[PDB]
Amino acid sequence: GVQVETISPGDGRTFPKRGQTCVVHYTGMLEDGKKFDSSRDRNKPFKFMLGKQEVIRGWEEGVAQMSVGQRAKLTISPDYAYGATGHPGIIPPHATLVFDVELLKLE
Amino acid sequence: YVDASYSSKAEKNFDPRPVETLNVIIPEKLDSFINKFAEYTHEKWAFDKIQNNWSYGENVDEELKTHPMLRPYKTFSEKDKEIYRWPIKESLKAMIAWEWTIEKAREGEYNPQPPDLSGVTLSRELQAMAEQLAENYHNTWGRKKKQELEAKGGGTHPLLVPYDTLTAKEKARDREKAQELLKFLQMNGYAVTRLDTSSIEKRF
Amino acid sequence: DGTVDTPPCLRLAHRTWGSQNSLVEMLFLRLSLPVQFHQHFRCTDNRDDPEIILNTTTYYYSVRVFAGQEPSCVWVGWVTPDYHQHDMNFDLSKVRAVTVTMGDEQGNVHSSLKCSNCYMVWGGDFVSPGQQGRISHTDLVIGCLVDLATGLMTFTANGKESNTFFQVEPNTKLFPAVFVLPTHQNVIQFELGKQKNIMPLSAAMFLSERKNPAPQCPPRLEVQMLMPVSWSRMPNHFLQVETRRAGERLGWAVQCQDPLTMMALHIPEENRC
Amino acid sequence: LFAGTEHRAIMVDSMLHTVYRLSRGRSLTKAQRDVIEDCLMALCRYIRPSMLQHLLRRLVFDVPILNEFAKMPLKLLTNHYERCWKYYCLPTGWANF
Amino acid sequence: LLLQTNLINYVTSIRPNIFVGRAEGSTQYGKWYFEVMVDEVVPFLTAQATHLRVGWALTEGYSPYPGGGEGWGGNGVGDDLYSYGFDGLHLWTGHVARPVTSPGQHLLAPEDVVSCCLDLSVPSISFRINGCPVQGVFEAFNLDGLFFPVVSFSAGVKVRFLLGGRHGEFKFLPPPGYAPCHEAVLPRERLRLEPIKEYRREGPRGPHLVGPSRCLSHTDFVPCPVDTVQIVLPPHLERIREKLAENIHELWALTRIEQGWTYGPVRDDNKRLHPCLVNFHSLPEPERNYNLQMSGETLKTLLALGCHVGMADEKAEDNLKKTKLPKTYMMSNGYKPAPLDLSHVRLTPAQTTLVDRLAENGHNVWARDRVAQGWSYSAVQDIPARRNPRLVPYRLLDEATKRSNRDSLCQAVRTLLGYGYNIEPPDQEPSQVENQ
Ligand SMILES: Nc1ncnc2c1ncn2[C@@H]1O[C@H](COP(=O)(O)OP(=O)(O)OP(=O)(O)O)[C@@H](O)[C@H]1O
Ligand SMILES: COc1ccc2c(c1)CN(Cc1ccc(C(=O)O)cc1)CCS2
């Protein structure tokens, strides 16, 4: 349930594989247009490693399809995010999440 | 300031003198219009009923709040037709008594298909005569009204004032009636004839 | 208040009609709360059925044009939260409209959406050309139906379905609105009622009343009028924009480098900040 | 107290005509006549100019006669137009009138 | 329920002073084209993405104020129903972003060229990025105003307007039938880049407060000559109407002699040859009758404007001096044209105002006649394309040409006064247009 729509092209050659740390800058909004999270506000890039289930499964496939330097828009269905339980106080249940993710680098 | 009605009677409580025309003989050479338009005004009342959204009826009744004896010409008795012409008869007497000769330039001739309206404009010289005739409507109306009122000697009707003094809202009654007669004379081509002042010369 | 035979209403009256110094001009009214269409649309006696009424997504409200108010000077419908057209000579031709058309590499239009900020009907379309008596004995009761699960909007003249209809996109916010030029002491009346197997507006405006078929007029719901001018605060700093003619072949250059940020307070129901 | 009687203009206009008609009354003593005239002068000083239109219409018929009864209307007209000259002359009219 | 807060960037719009529109009888062309080239964009100068949109906006309604507004602020092109923008990935209108497909979709980046086409006939707005068509068009929108190019942006951008001609060479050839936007600049104004409805600007000693700005309307480009349906000229005016055409032709021929025109079988401005540049009588009658229709209106407009004119003097017409061209200032033919000598003639200040009104009407009559023939206004003259720099209403005309028409009408009035005919200046009726 992840759809990846490109915003700005990357290198198109290097892609993140399993066990590699991904450094991304993201801004997450509900699909109706309400923002709820953004790494830009904290002014600190978000780091995570693929395959360790550190993030929601929607980010697992979405970032894997992106290249280094690419900025893309990921639309994640409720099943590939928090879903029925949701995130209490942040994300309502059965909410589709839209993310503007830029893959800064891999480490 | 320029007065819209730049004219006056230049005459003289208030006694509205009517116009004496019964003494003088009424010319009947134009009887093709005298009788036709006399019943045409009441024919226009039939068109006024369909605009009232309540149609005409034969039986006399006070529930229809319209004319109770208005009937189609097939079953329209002429007893009312032969009494509604009197206001028109004196109306033609009135406009011909004020040294206004009328000449028929042209030579020709249940719903009044030709619609008589009053929203169109007209020339100043000819419209001035209509307003003068409308004045004669008011003073004759004032004369008969004051005859009943003069039996008391105290008070007066609020509209017992000269025609030029009363405002337009209370004038539209006689104004439209005189204009409507002139409009009928307009499309047929009746020439009635007995000034040219610019707006600058009309300033106070 | 809603009686046994009438629903709760918000009636507008002209205080100084007929008297000297009375103000007569186009009046743009709307209700204070919107109805929001669903995020996703569905694919493809006189008693409400309990199962139908609890599963329907159609909502109804009506406007009563009192006798004496000319229907030709009344417009009834909905407005989006971005309506700012204070036209003293308003008619349906002044309504903002635009069509966005998408296609493939060679024509072949596959999507043609229609956008507007005002979805209304003219009261002059619901009057027969009678000879006269245009001020009718019966008040004109224009009803509006919105289906939040399909984005379809329909109207009724006096219980007869009208030909005009509108289609809107999901997540659209619509405010019940009436544009009227007063011609009588009694002008209009928002009727927050319901039809058979159709929920009232209070069921759509409030989360706690989604399954309540009883019409309600809570205090937050009120009539709002369009005010042409309002006070606004001037920003303390403005973007420094440099404009110059770079040359005959380079054209005119626009440049802005220094960032500026403001803290915006957003009102959710009005979709403005 | 007659300053804002626009809502009852019909009754106020009738009052003005009656008191004026009383002034033009035979079998009235000189002392009685001035009391009627003083009342008419006082009323026209506070009544709005728009509500004096009908009274002026009656005066147009009577004042040009210039008989012995025309003395009071001449003074009444003098005070009216001196007080309300902006109502008739200025294109914008008198303020709030 | 609770009020929401967030940090947003300020967005400002910049437009050229180029205004186009469509109206019945308007003198403006229908199809326009311009380009915007992106030189430098910082994708994230702040926590919020950089704003950059290109498109068209309507004069009556598009007033983006700095700060708050619809949605979450930062309103630019396409954030209302008066503007239609394009940011590289979406078509913006009514504060709604609709994705659009183009070869190599990406957000507006440096070295990108955006081509915007405006066809008011449909009406339709289309875009091209780097020469490839954008598969999405705005259409069936309102036309009650004037359209201008506009770019909305936040801090961290650097773009250049390409308007054609000497104001930015086009990177790509415009589609056939479309005209460069530089041709739409009015004669009285110079092309420049300005903000939109600003209430504040920088000044020498401090910020300057600015009130509302006077804006033109689409109806301002529609000539409105006075009505001349009432074609009833007095017989003395009718006969002198043709003689008026004789005199104005000589005056028009005389002014051409100052410009260097000589007699010639061919009538060309550059060749400076004119068959009329011999004499009014030697001028061919059919050529004289070319302006007889215009000459008839000139006297007719006097009656139409309300002027009282009659044959006050007949002996004055019989005897009058004739100015002749100097023998030194001769044409190819060598004859001396003899226009009426009216040096002794003087005009009252009220009559001078009448000449201005006559000149304005004469231009409008010519303007609406050309519009019916398909002519349209353009900064650059193109006879095969029927584009004329003077195809504009008289009020929008530049003073240099405005004075030229005024002088010609003055001689025509002088000719009437030379004949001794009385000319009564009408009592001018003031009016308030209420443009805004
Ligand atoms: N009959 C007319 N024909 C042409 N222009 C006229 C006429 N009457 C007035 N004008 C004015 O002349 C100007 C335009 O003239 P135009 O461009 O046609 O001149 P030209 O090129 O010298 O003439 P031509 O096209 O006959 O060679 C405008 O200001 C217009 O108002
Ligand atoms: C006001 O009136 C005008 C104003 C300007 C011009 C003309 C007539 C003339 N027209 C063509 C023309 C030229 C010469 C003659 C002639 O000499 O007979 C007739 C017509 C366009 C050229 S500029």
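The numbering of chain E matches Swiss-Prot: 631-1066, in order.
Method on record in the header is electron microscopy, 2.5 Å.
Each Cβ is built from the backbone N, Cα and C atoms, and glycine gets one as well.
According to Swiss-Prot, the experimentally introduced change E:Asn760 to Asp is described as follows: Impairs interaction with FKBP1A. All protein chains shown were included, and the count of other CB atoms within 10 Å of the CB of E:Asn760 (mutagenesis position) stands at 15.
Using a 10 Å Cβ-Cβ cutoff, E:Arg1044 (mutagenesis position) registers 22 neighbours. In Swiss-Prot, the entry for mutagenesis E:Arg1044 to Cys states: Decreases protein stability. The structure shown retains the original residue.
Using a 10 Å Cβ-Cβ cutoff, E:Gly1050 (mutagenesis position) registers 16 neighbours. E:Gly1050 to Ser appears in Swiss-Prot as a published mutagenesis result, with the remark: Decreases protein stability.
E:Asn760 (mutagenesis position) falls within neither a helix nor a strand when secondary structure is assigned with DSSP, and so counts as coil. Rounded to a whole number, the C-alpha distance linking E:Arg1044 (mutagenesis position) with E:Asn760 (mutagenesis position) is 61 angstrom. In this structure, the CA atom of E:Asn760 (mutagenesis position) is 69 Å away from the CA atom of E:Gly1050 (mutagenesis position).
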